Structures are given as C-alpha cells and as structure tokens.
Number of protein chains: 2
Amino acid sequence: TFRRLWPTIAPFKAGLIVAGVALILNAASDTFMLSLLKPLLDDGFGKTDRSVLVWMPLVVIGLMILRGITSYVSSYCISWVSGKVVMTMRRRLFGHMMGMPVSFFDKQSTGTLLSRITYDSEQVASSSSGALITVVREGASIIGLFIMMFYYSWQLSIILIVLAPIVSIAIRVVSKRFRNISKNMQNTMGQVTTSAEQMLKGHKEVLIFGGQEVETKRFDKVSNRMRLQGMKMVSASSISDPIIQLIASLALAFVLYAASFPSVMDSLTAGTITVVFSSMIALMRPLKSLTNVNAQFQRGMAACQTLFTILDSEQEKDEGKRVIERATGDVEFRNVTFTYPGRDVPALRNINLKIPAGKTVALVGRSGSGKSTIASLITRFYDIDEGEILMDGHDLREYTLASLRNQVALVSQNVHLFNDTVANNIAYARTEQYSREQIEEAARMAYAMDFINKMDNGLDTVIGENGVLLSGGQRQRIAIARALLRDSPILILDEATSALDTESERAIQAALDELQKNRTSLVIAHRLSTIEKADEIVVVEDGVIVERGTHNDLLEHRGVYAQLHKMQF
Amino acid sequence: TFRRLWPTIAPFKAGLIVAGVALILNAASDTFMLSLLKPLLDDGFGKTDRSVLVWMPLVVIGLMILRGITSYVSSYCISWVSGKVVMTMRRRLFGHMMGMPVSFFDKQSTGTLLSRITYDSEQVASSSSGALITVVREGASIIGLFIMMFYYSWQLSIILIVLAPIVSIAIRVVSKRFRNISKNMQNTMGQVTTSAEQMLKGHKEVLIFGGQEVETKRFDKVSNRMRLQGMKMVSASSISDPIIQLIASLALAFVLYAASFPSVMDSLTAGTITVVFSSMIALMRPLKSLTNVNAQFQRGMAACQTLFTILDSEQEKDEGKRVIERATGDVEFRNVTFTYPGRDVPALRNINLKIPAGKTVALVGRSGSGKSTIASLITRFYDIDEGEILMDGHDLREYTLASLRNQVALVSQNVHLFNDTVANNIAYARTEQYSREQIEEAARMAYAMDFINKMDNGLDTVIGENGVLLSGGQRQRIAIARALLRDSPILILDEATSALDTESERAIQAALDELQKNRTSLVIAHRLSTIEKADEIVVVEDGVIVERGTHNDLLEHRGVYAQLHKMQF
C-alpha cells in the first residue's frame, strides 16, 4: 500500500500474529455475550425455574475474564511489535544523524529534531497498530455479529439491514435540508444585528439632536424584528429533532409491523428480537470506527514518510581515500573564500595563511561576527565554497574525514559533555586505547588533579546528566585533558572564558600554555593574555584578513591590532 | 441567585407554565414507551396471538408523534419567553444606553457593547431557559423512571440502586490509581527523552572526536530503556480497561445471581428485567444533565449581573434646572481646564476664548488635538474638570442638558446618518415640527437640491443602511441641511474635508457661507479659504491659546500662527 517500511517489521511478526489471533477472540467473546442473551431472556428469566440463571452468572464472568485476558495480551503483544519497530526505527534514524552534516544541525531544523525523532517515531507505529486493531477486532466484531444476526431470524435481519441505510440517508437529507435552512435564516439575524450596531454607533448624533425618544422607538422596531427572527430560527431548528425522531420511530414501527405478518413469524421468539436488535445497534460503533481507519493508517504511514525524508536527507561528504598516521604537516591556505550555507553574506575572502608546523598562530577576531567559521573549515564541518585548504601536501577534500577530524582538537567553554563517567569522557571513543594512568596524567597536565580527585566517586564519577554537574571552569579543564590525551597536532582554542576564576582560571591558563607549548595552535583570541601570548597575530575585519605578523610588527603601525589592544582594555 | 429578573418573568409566566407542562409530557412519553417495552416482550412476541405486537406499531408511532409535538410546543413556548425577555432586557439596556455619557461609549466599542447587548443577553435568556428545560424535563424523566423501576420490580430496583453507586465509586478509584501509575511512569519516560536529547545534541563533539560508534552504542542502550518504559506504560494503561470491564461485569453477574439464587423476588418475567435494565441504563443521561445544570444557571445569570453592571453604570450628569430656547449668549471658556476621563494628558487649560454674538469668530490649530475637544465641551458630551463655560452668563452645568444640546449643531464631513428616509434624516427627532416644504428649503440652502432630488424615491428615499450608501460629501450636505433646518445659534464646524469635488465642494462652501453669515461658530478649520473667512482667528498649540485676533494681525505677528499657516500653504 502507501509506504511499505515492511522489512523493519518483518522480524517481529510472531508477536503480531499472536496479538491478532488473540484480538479476534476479543470480538468472539463480545459476540458470544449477545449469543447467550437469547437463552437468558427467552428461557432463563421465564417461569423456567433455573439452570439458565445459575449457569449464566458463572459463564458471563468467565467469558468476561477471557475478554480481559485477550484484551491485555493483544494490547501487550501489539505494543511489543510497536516497541520493537519504533525502537529499531529510532535507532536507524539516529545512527543516520551521527554521520549527517552539521548543516542540518545548524538550526535548519535542529530544534524539532528531538521532536522529529520521538513524536513521529511514536506516532507511526502507534497509529499503524491502532489501524490494525481497529481493522481486525472492530473488523471482526462485524463479521461475527453478522454471522449471529443471520443465525437468529434471518428474515428480521434482512428487514432491518435494508431499512438501516434507507433511514440513515433519509435522516442525512432531512438534517442537511434543515441545517441549510437554519444557516440561511442566520443571514437575516446577521442583518438585523448589523442594524443594531449601526444604531448603537450614532451615540453622539443622537445625543446632540435630542433624539433619545425617536431612537428608542426605532430600537423598539428593530428589536421586535430581532425577536421574531429568533422565533422563526428557533422554530425551524426545533422542528428538526422531532422529524428525525419520528423517522427513526417509523422505522421501528415498520420493523414491528412486519412482525405481525406470518412472513417472519416464529423468527420473533422473545430473546431473538432482543439479540438481533442489540446486535444491530452495536454494529454501528465497529463500522463507525472501521470507515475511518484509512485516515489513521495514512496519518501514521505518512509520518513514516516524513521520517523517511530525514532518513534520506543530505549526507556528509566522504569523497576521500587517504589516511593519516601523523599530521606533521604545514597548514597552507590560498585564496580560501567560503560562505556558510543558509546565508547571503560571504564569510571569508582570499586567504594566504602559511601556519607552519611546530609553531602556533593566534587569530584575533575583534569584529566578533562569524570569525569562528575560519576554524570550522580546517575541521571540515561546513564545506568550503571556494578555494582549498592544503594540508601536508594535500587538500582536506581529498583526505578522509575520520583521520582529519582526529588530528584536530577543539576546546571551548561551551564544550558538550557525555553522559558516561569522567574517565570515559576524557578518553571518549578511545577508552581502550589509553590506560587509567594515562587519563590521570592528562588530568594532571590539565591542572585539575585536585578537582577531579575530589569528586565523590573519584576517577569514575558519573560526570554528565544524573551526576555532579561541574561548572564551566571544570568542564574546560576536562576538555583540556581530553585534548592532552588525544595530542592533536592542530589545536583550536575558543578562548571564550570571559569568567576569571581566582587561582583556577590562572591554573586553567597554565594548562592552556602547557597544551599549546607544543603543536600548532589556532587561538580565536578574546582574552588579553592570549593576545599577549600571540606568536603571529592574525587580525580580521568582518570577513577579510586585514593584517598578519608578530606582536611587535602590528603594534608599531597602529592599523587594526594596536587600536584593538586599546579598545579591548 | 440574584434574580432582580423576577418582574419580567411574571407577565409571560403563562408561557413558561405551558412550556413546563408540555415538557413534563415530553418525558412521560419516553417513560410510557419503556413501559410498552414490558408487555411487548412478555406476552406479545412469544405467543401466537399478535394483538400486542400489532397494536405496538400504532402505539409507538402515536407516542413518538406526541413526543414530537410536545417537544416542539415546549421549545417554541420556552423560546418565546426567552425571546420576549431577552428582548425586553435588550430594549431596556438600549434605553439606558442613550443616557450614558460619551465617555462610556468611548472607552468601550460597538462590537463589545454589541456583544453585551446581543451576545450576553442572548446567553442570559438561552442559558436560563436551558437550565429550566434540563431541570424540568430531566427531573420528570428521573421521577418517572424511578416510579417505573420500583413498580415493575421493587426488588431488582433496590439491588440495582445499591450496586450502581458502589460500582461507580470502585471504578473511579481504580481509574484514579491507574492514572497515577501511568503518569508516574510517564515521568520516567520524560527523563529518558531528556537523555535522548542530551546525546543527540552533541553532534559537533561526536564528529570532532570521531565517536560515532560509541554514541551509537549509547543510543542503543537508551533506546532499549525507552522501549522498555513504553512497554511498561502501555501494559499499565491496558490493564485498566479490562479491570473496569471486569468490575462492571461482576456487578451484572451479581445482579443476575441475586435474580435466581434466592426466592426473594423470583417474579422477574422476560419483560420485567428488560424494562428495568433499559430504564436504569437510560437513567444516566438525566442524572448527568441535572448534575451539570448548575454550570448553566449562574453562568447565564452571571451574564445577567454583567448586563446589570453595564446598565448600572455612571449615568450622564443632569444637574441642571433652567431651560433656554434660543441664545445669542457667548460661549466663553473662562478658566476652563479639562482632561479626558480615562486619559492622563491634559486636554485643555485655563483659557480666555469668547464667542461674540453674530461674529463668526473662528479657531485654527495644527497640534492635531486640543481643538477636537474644545468644541465637544460646548456640547457637554464630555464634562469639565475645572472652570466654567458661561451661557447667558450661566455655566453649562446650570444649563439644562437637553436645551443646551439643542442650541448646538454638529456639522462634520465624518457624520453619522440614521437608517431612515432623507426627509426623516433632515427633520430627525422633530419630524412633526417641520413641514416637507421646509425640508425642501433646507435642501436648497444645502446647495444639494439637484442631487437631493435625484434618487429614485425622491425626498423620501431611504438614505442609511439598506439604502443608497451616499458618498461622504453629499452626506455632509445632508448634515448641513439638518443644521439649516434646526437653526442652532451655536455651531461648531469640522471642515476636515480635504476633498475638493469639482464644482460640488465649492457648492458645499457656498452652503457653509449661507449657514455662517449668522450662527457664531468657532470653525475648526483645515481649509485655507475657511481660515481667510475667519473673523477672530484663535490659535492654540496643544495646551492653550497662543493668540486671538484678526487674520491680518495674526499673520503680521509670526509667533506660531504664521508658521503653521505657511506650512498649510
């Protein structure tokens, strides 16, 4: 039919088969109730002493116990398939957003993404299972009801089934006519209400002219008109209910009139009529739900379509073949112009950055708008629009994503934290690679030895949600320890730590210097000390690299950096 | 239960008595139908004799016809009371709406006041009528149903009545317990969803650290937990409906068990249980409606208190005793400082402007305000905060409101016209006073006679809503003719035309000059020609008269007059 994620469900059929076969019993039981109704009324409650009012009290409760157990098992075992389908769908979907470009997560639809994964995943299988159980049970109650209703007094069955749609369509046409009549009559009431508003509007003119009495008379007339219009409207609306009631009663009266003639006689009995009528009445609800099933199956398998769109959206480019054993290379730029998608302003103009290996460079972004993007390019998160980033004699486009991202490390005050323990967080994705002693040494080199050692559970304290919830400074220290453990030749320093912790942010800074004492570092300078620590100052204005050079060179000629050293004060 | 609304009910009480007595039958019919249900099954169908089941068609159609006619008469005659009472309330409200000060109509709006007059009164009447219908009909139905249940089987009725509340309360407590369980597990589901968001939010971190596999594993674990939580929640929710069904079935089983086990009643024939059970089931609707009725009463009656407050607000001041027919007396704003009620900014200050008799002393300004109110004070729509405006040497407060208003005429391009004929509009509020020839003379003086006689129906053509929708300029001509007819000694022009019709605006101007060769008027002028026609130019800048003098002197002294004048040009 419409969507066919069928393979994902294919494994979980046994559960679905059991649920369905136990669910059809959930209508077999309801039908057997009304089946037992006939012996009850005709034979039991009559002057017949007993044995239909002693066996029946037990059987009704036993069969309801069966109904309850089948309902529970059907619901649970369809919820098993729903759970094991929604869980696999969610798992696949998420596993196809961990290799999906940052562009989508650049607030293209990021806010809804959790909603997209959870609400829609819950809705797809929820609505599909609802459609199944409403097109099996309520689609089986109908079948069993018909079997019984033709088993009991088929002639009455026919005279009732032919009447039901005729009466239904007659009711529909009468209701349509009267609804149209009332809606049409509403127009006159609207007109007179507009006249009332008009009369209320002219307060000033009425008062200045002393027409209070004349306006009272005119309101008398329009209000009599309004009351008469309401009278006729209410009369027309009220004469609807008696008409439909009379039509239904006429249907019943004809049904019984047919009972007089010998055509259906001996199909009357006493119970038989009750069971047939009760079955026909109770047939509406199953059919009422069945006629609407297509809406549900569709809403749900369509959300599945919406989910499919995400599952098959753009994927991160991976057109690389070469790997890295060590990125002991020189970072090189040449006319590197880039623009982050979903925007019009160009990000970067031509670039000629020759950041050599073994030495660091501090880029200063006093403009403060879009500067960080320059770092995102070297880490291949937003694809470069124009130019190339020449790394170790090769471009990143040519180079495999995994190795490239591995060689570069990010550090920021807003660093995210995982939900596992701190020891794993430090060696995230490579816990087996390094021994706990290595992690402790990294923490030492991160100058958070006392802090990390003082957590309640020590080295393996749960560090994320449902944990101790460190502050920003401690998070920075553990991120620095992460970088130390990974020993990325390329460092990216956010330097967003506007907060100055006493005796600790200086410890943090010592950790930063030790980390960047070696290795090539690109520091998005925002603090004073880092600018002081600058090795090759790189200024940028809006989207262009205005100047480059060491501290003294740009300090001598005011240009940009020198004035920045003053407005930064 | 405030019920100031008692006197209105007493004249139409007869209609209410009818409505009620017919409504009683409107439930007696249903009761005597369920009564028919007994013999039908007991001795109508099983037996060969068909007299019962051949009469039953006739009796059922007859009872439903009585139901239809009695429902129609009840609804009609209750809506008639609700119509001739909502109508009298509406008419009384309006009659106490033309006595309200302009301030009340200004703070609120037509559409809010129309909602009050139209929607709120309709709710008052409709909801009180609905409360009465529910109480009477459903109380009659309940009393009749109880009579039936205790009459047909005084033993089964007692057991049913004892069981129903116990079963209902047990169902309620079970439902409450299971709802609490479901939400107590929904909280854990929310926790795991928050964890899912936590992990799904670290896209940049996962990519940079290359931990796609580890994050996939963690999501596997959390998704397993989510599926387990959903499974447990669904199981808890689905073990409820079977439990309530089991409780209801146990109730029914015990009822039937008592129906046989003892010989206490032992009298239940096939018909007696059918009728008693069907009534007990059908007794839910009235017990529910009668329980919810108190939300109808004191919801419409509260709207009646709202309408009383809107009716029982600050009436316009009428502290005047002396009546003056026609006055050449100057309107002098001696020391009059006024501010808009409901507003903060001072509208006026102590002023010295005087209006000599005969002289068409005018007033000009570009402040965009101040002027607007300086005329309204003469009409006393708004009151005065300080000072006194002297008519015939007497303050307007001393002057009788009706007579003083009659002495002033409101002529403006933005003028309201009543839903009446042109003759009625011109002689409005005094149609008896003036002859039709005088109205033709008024049209002549309006210089619109050619147009005034051009409509299809001539001088008596309907001019307002449901009329010709006359353009603004000729509507202003109509208002001008109104002024000429009434010959108000005091006149306050608006002259906000800003639209110069070819040869018709000049005719309008000719009409104004014919009007203002007499009839002293501080002409609120936006027209340079009107300013030139001024006698004693008066200039105000948003809080006070800057100067008052002839046009030549005012022009000579630049002050503020010459500047605003040359901006006008």
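Shown for chain B, in order and in Swiss-Prot numbering: 12-580.
So how was this one determined? The header says electron microscopy, 3.8 Å.
Using N, Cα and C of the backbone, Cβ positions are placed for all residues, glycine too.
Feature annotation from Swiss-Prot assigns domain 'ABC transmembrane type-1' to B:27-310; the stated evidence is sequence analysis.
For B:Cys88 (mutagenesis position), applying a Cβ distance below 8 Å and a minimum sequence separation of six or more within one chain yields B:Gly26, B:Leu27, B:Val29, B:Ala30, B:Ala33. Among the mutagenesis results in Swiss-Prot, B:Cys88 to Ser has the note: Does not affect ATPase activity. The residue drawn here is the original one.
DSSP classifies B:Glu208 (mutagenesis position) as helix under the three-state reduction. For B:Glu208 (mutagenesis position), the number of other Cβ atoms no farther than 10 Å from its own Cβ, over all displayed protein chains, is 15. Among the mutagenesis entries in Swiss-Prot is B:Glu208 to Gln, noted as: Improves basal ATPase activity and increases transport activity.
Among the mutagenesis results in Swiss-Prot, B:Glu208 to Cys has the note: Exhibits ATPase activity. Forms intermolecular cross-links. The residue drawn here is the original one.
Under its mutagenesis annotations, Swiss-Prot gives B:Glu208 to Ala the following note: Does not reduce substrate binding or nucleotide binding, but decreases ATP-dependent extrusion of substrates. Inhibits formation of outward-facing conformation.
Among the sequence features in Swiss-Prot, the mutagenesis site B:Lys212 to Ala is noted as follows: Does not reduce substrate binding or nucleotide binding, but decreases ATP-dependent extrusion of substrates. Sequence-distant contacts (6 or more apart, same chain, Cβ under 8 Å) of B:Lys212 (mutagenesis position) do not exist in this structure.
Here the residue is the original one, while Swiss-Prot reports the published mutagenesis B:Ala270 to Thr with the comment Temperature-sensitive. Loss of lipid export to the outer membrane. Significantly decreases ATPase activity at 42 degrees Celsius but not at 30 degrees Celsius. Around the Cβ of B:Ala270 (mutagenesis position), the same chain contributes B:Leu167, B:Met276, B:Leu279, B:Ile284, each under 8 angstroms and 6 or more positions distant in sequence.
In the three-state DSSP scheme, B:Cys315 (mutagenesis position) falls into the helix class. According to Swiss-Prot, the mutagenesis experiment B:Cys315 to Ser carries the annotation: Does not affect ATPase activity.
Sequence annotations record features per position, and here Swiss-Prot assigns domain 'ABC transporter' to B:342-578 based on sequence analysis.
The ATP binding site annotation in Swiss-Prot covers B:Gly376, B:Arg377, B:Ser378, B:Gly379, B:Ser380, B:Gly381, B:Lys382, B:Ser383. Taking the Cβ of B:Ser378 (ATP binding site) as centre and 10 Å as the limit, one finds 14 other Cβ atoms among all the protein chains shown.
According to Swiss-Prot, the mutagenesis experiment B:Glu506 to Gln carries the annotation: Lacks cell viability and does not support growth. Can still bind ATP and slowly hydrolyze ATP, but becomes locked into a closed dimer conformation. The Cβ of B:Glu506 (mutagenesis position) lies under 8 Å from the Cβ of B:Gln424, B:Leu523, B:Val534, B:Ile535, B:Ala536, B:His537, B:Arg538, B:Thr541, each of these being in the same chain and 6 or more residues away along the sequence.
When Cβ atoms from all protein chains are considered, those within 10 Å of B:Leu511 (mutagenesis position) total 13, not counting its own. Swiss-Prot lists B:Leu511 to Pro among its mutagenesis entries, and the accompanying note reads: Loss of ATPase activity; ATP is still bound.
In Swiss-Prot, a published mutagenesis experiment is listed as B:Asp512 to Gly, annotated Loss of ATPase activity; ATP is still bound. Other Cβ atoms within 10 Å of the Cβ of B:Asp512 (mutagenesis position) number 14 in total over all chains.
Experimental mutagenesis at this site is recorded by Swiss-Prot as B:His537 to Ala, annotated: Lacks cell viability and does not support growth. Can still bind ATP and slowly hydrolyze ATP, but becomes locked into a closed dimer conformation. Other C-beta atoms found within 10 angstroms of the C-beta of B:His537 (mutagenesis position) number 18, with every protein chain shown included.
Distance between Cα atoms for B:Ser380 (ATP binding site) and B:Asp512 (mutagenesis position): 26 Å, as a whole number.
When the C-alpha distances from B:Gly376 (ATP binding site) to the mutagenesis positions B:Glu208, B:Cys315, B:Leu511, B:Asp512 are tabulated, the minimum falls on B:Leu511.
Between the binding-site residues B:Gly376, B:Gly379, B:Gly381, the minimum number of other C-beta atoms within 10 Å of a residue's C-beta occurs at B:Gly379. Shown in sequence order, B:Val551, B:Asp553 are the same-chain residues outside B:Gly376, B:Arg377, B:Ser378, B:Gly379, B:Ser380, B:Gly381, B:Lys382, B:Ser383 whose Cβ sits within 8 Å of the Cβ centre of the ATP site. The binding-site residues considered are B:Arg377, B:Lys382; of these, B:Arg377 has the fewest other C-beta atoms within 10 angstroms of its C-beta.
Comparing CA positions across the mutagenesis positions B:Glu208, B:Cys315, B:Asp512, the one lying closest to B:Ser383 (ATP binding site) turns out to be B:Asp512. Ranked by CA distance from B:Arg377 (ATP binding site), the mutagenesis positions B:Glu208, B:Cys315, B:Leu511, B:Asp512 have B:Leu511 at the top as the closest. DSSP classifies B:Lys382 (ATP binding site) as helix under the three-state reduction.
Contacting chain A by the Cβ rule (under 8 Å between Cβ atoms), the recorded positions B:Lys212, B:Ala270, B:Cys315, B:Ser378, B:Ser380, B:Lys382 reduce to B:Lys212, B:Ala270.
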